[PDB]
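My questions all concern the structure below.
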Amino acid sequence: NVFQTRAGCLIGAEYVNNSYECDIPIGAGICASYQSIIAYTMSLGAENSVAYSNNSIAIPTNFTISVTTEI
Amino acid sequence: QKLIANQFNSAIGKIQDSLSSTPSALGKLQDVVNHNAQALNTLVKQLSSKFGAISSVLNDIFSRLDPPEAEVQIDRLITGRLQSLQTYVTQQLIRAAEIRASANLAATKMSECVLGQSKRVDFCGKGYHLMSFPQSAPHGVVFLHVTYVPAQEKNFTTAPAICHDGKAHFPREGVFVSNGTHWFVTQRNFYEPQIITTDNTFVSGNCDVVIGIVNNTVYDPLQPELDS
Amino acid sequence: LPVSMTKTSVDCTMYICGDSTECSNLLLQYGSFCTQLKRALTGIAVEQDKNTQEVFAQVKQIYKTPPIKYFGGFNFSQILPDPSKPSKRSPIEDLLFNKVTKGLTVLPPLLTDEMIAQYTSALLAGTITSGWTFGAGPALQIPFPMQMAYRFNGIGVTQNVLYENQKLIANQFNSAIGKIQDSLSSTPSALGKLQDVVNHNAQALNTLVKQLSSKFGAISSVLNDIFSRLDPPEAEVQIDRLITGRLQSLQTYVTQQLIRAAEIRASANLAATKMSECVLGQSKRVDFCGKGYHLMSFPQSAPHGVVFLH
Ligand SMILES: *[C@@H]1O[C@H](CO)[C@@H](O[C@@H]2O[C@H](CO)[C@@H](O)[C@H](O)[C@H]2NC(C)=O)[C@H](O)[C@H]1NC(C)=O
Ligand SMILES: *[C@@H]1O[C@H](CO)[C@@H](O[C@@H]2O[C@H](CO)[C@@H](O)[C@H](O)[C@H]2NC(C)=O)[C@H](O)[C@H]1NC(C)=O
Ligand SMILES: *[C@@H]1O[C@H](CO)[C@@H](O[C@@H]2O[C@H](CO)[C@@H](O)[C@H](O)[C@H]2NC(C)=O)[C@H](O)[C@H]1NC(C)=O
Ligand SMILES: *[C@@H]1O[C@H](CO)[C@@H](O[C@@H]2O[C@H](CO)[C@@H](O)[C@H](O)[C@H]2NC(C)=O)[C@H](O)[C@H]1NC(C)=O
Ligand SMILES: *[C@@H]1O[C@H](CO)[C@@H](O[C@@H]2O[C@H](CO)[C@@H](O)[C@H](O)[C@H]2NC(C)=O)[C@H](O)[C@H]1NC(C)=O
Ligand SMILES: *[C@@H]1O[C@H](CO)[C@@H](O)[C@H](O)[C@H]1NC(C)=O
């Protein structure tokens, strides 16, 4: 398994078309992870198209109380 | 009130469990401790370096060589150890400046999140900030940010203004929404439809200027009183 | 605002000793200096990656603008991505990109320019289609005129003021966007901060390389020349003087890199705060998100930095 990347050439992992969140940063948008060891292009996030129109409004009908920690 | 209290209690229990189970969340203070220990360990270990001299033991250098050359060797040892010590001090100064910046940020967070409610978005956690709670930790502080998060949204048809008797009525505090046949005025962050009256709307101008203005009646509370 | 500098790494033994093994053996007597240099540079690199991540990765969703781009007369073509352009960069972003130009290595950044462009496009789509609601929870759509009426009401001006002269406000906004594009394309020193970052890095590297030709009080600056013209007993002295000079130069370089990394980290923290408090919401802090009463801000990606349109 030999893969050529922008940061260098990586030996020991195979490139996978599937995209996951970054696990071990490599460089130039490529990350490696252990599922054997695989290399992939990191995914920024899940796409979400907002239903925009000039006469539609979305109003929340409920709420949730959230607690988060900052260190 | 009961639902909000239950949600708050469940959230606190969940936070306790999450800290109990996730080790990597509390990694910043551990990194501080590791950095200090590693720097001190490296400084100690540097003592066993020859620094270009023949021996790393100072008294061995005195004893095994003549003083004319032992002095040069000891000068090399002394300058090497001074270089090591000043490198340690410089790195400590830089790290101390970083920690001072972090502590200033922590004090600002305390003042603006714990001692009051902050309108700054994302400063006191994700969502609309309600209140915060401080907790002490080794070499640091932990904040418990309580936030309000909207949920279960619903589609509505909205209009900038309502045209009535040739007058344009704008929402005093809320927005105009319609469920398909009737129009109501509701507050922006929570769905509470209400009858559009003259008490929760204000009039400004005629209907030929506003774009998207729609036709609907506006109830007047006073009319039934003098009707009788 | 600058966000990150270039991730650089140095080969200690290669920089100081070339291809001489005796020089490396002599260096082995000096302890773990090269180890400290490696640790410092690795920390700087991961710090740069973290700076970019904190500044730009503020949303967990990738929002898309609707195909029908009519927002009540407001023209956003100058800041929205250009599908015709292969790089999918906005015209202002393209102008910004155009206007900014051994033993030593430069590590590529973790996030490519396309990913940062996608982040900025997601931020713009979220702040255009959903107002500021997407920064505090689920994205709730709202017509742009009503969002702008919200923002006018935020600064103490009633809704009717905006609704009665919407067309004038839209024309003023479009003219302002055109003027800011022209001002960026005309004034050459507007982007001086990022260029100073690039120039400082290049100058530091060039000075470090140039220092390698200094005699440092020895008879020659060439290592093989000394090893070939002199017998050992004074050769150790000459080589020791050379290698101690080169450790001084390298340590000075690392110290300045650490200080500059701290400065860039402070700038990146400021940029992240500005993103959160001006792009994801409306700020009442005066002179923080531009001169005057703040309405909304638009982010634009730039080399080694970010540009805010207040
Ligand atoms: C409000 O209405 C819009 C459109 O009527 C909804 O958007 C649709 O969502 C479905 C679900 O994926 C898509 O298949 C459609 O293509 C969307 N339509 C448009 C025009 O984008 C939206 O989901 C509704 N909001 C809620 C909360 O139900
Ligand atoms: C808002 O959401 C809460 C939950 O987050 C809803 O509370 C639930 O109500 C149903 C029926 O009343 C109960 O069966 C559930 O056990 C409740 N959940 C909890 C956690 O107690 C509440 O009903 C929602 N409000 C509206 C108007 O839909
Ligand atoms: C929109 O909401 C209004 C008020 O909530 C609805 O009007 C009422 O509808 C109920 C049930 O259909 C009737 O029993 C009432 O008599 C109605 N009130 C009046 C004053 O007419 C209306 O039906 C809703 N429209 C839709 C499409 O759901
Ligand atoms: C809202 O109500 C006004 C007043 O009835 C409507 O204006 C009328 O429009 C019709 C047809 O366009 C004209 O023949 C009348 O002379 C108008 N009356 C006045 C007083 O101007 C208006 O069209 C209504 N809006 C909508 C969308 O139907
Ligand atoms: C929005 O702005 C763009 C450019 O700022 C406008 O595009 C111009 O359109 C006119 C005529 O339609 C052309 O003569 C110009 O050459 C165009 N400029 C550029 C840079 O392409 C556009 O018309 C405006 N309006 C809309 C709805 O997009
Ligand atoms: C909203 O936009 C659609 C198409 O983009 C247009 O047909 C319609 O007239 C617009 N609504 C108003 C009130 O202008």
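The residues of chain A that appear here are 641-675, 691-726 by Swiss-Prot count, in order.
From the backbone N, Cα and C atoms, a Cβ is placed for every residue, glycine too.
According to Swiss-Prot, the natural variant A:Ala653 to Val carries the annotation: In strain: 19B/501Y. Quoted from Swiss-Prot, the note attached to the mutagenesis of A:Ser673 to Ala states: No effect on O-glycosylation by host GALNT1. Natural sequence variation is annotated in Swiss-Prot for A:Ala701 to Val, with the remark: In strain: Beta/B.1.351, Iota/B.1.526. Record note (Swiss-Prot) on the natural variant A:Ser704 to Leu: In strain: Omicron/BA.2.12.1. For the natural variant A:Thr716 to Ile, Swiss-Prot gives this note: In strain: Alpha/B.1.1.7. The structure shown keeps the original residue.
Give me the local environment of each listed feature.
Annotation for A:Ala653 (variant position): spatial neighbours A:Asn641, A:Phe643, A:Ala672, A:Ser691, A:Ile692, A:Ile693, A:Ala694, criterion Cβ-Cβ under 8 Å with sequence separation of six or more.
On its own chain, A:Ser673 (mutagenesis position) has A:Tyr660, A:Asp663, A:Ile664, A:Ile692, A:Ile693, A:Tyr695 as residues at least 6 apart in sequence with a Cβ closer than 8 Å to its own Cβ.
Non-local neighbourhood of A:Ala701 (variant position): empty, since no residue in the same chain at least six residues away has a C-beta under 8 Å from its C-beta.
Around A:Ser704 (variant position), no same-chain residue at least 6 positions away in sequence has a Cβ under 8 Å from its Cβ.
A sphere of 10 angstroms centred on the C-beta of A:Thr716 (variant position) encloses 13 other C-beta atoms.
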Identify, in sequence order, the recorded positions in A:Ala653, A:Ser673, A:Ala701, A:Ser704 that approach chain B with a C-beta to C-beta distance under 8 Å; the answer is 'none' if none do.
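Listed recorded positions meeting the cut-off: none at all.
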What recorded positions from A:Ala653, A:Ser673, A:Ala701, A:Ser704, A:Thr716 have a chain C Cβ less than 8 Å from their own Cβ?
A:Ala701, A:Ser704
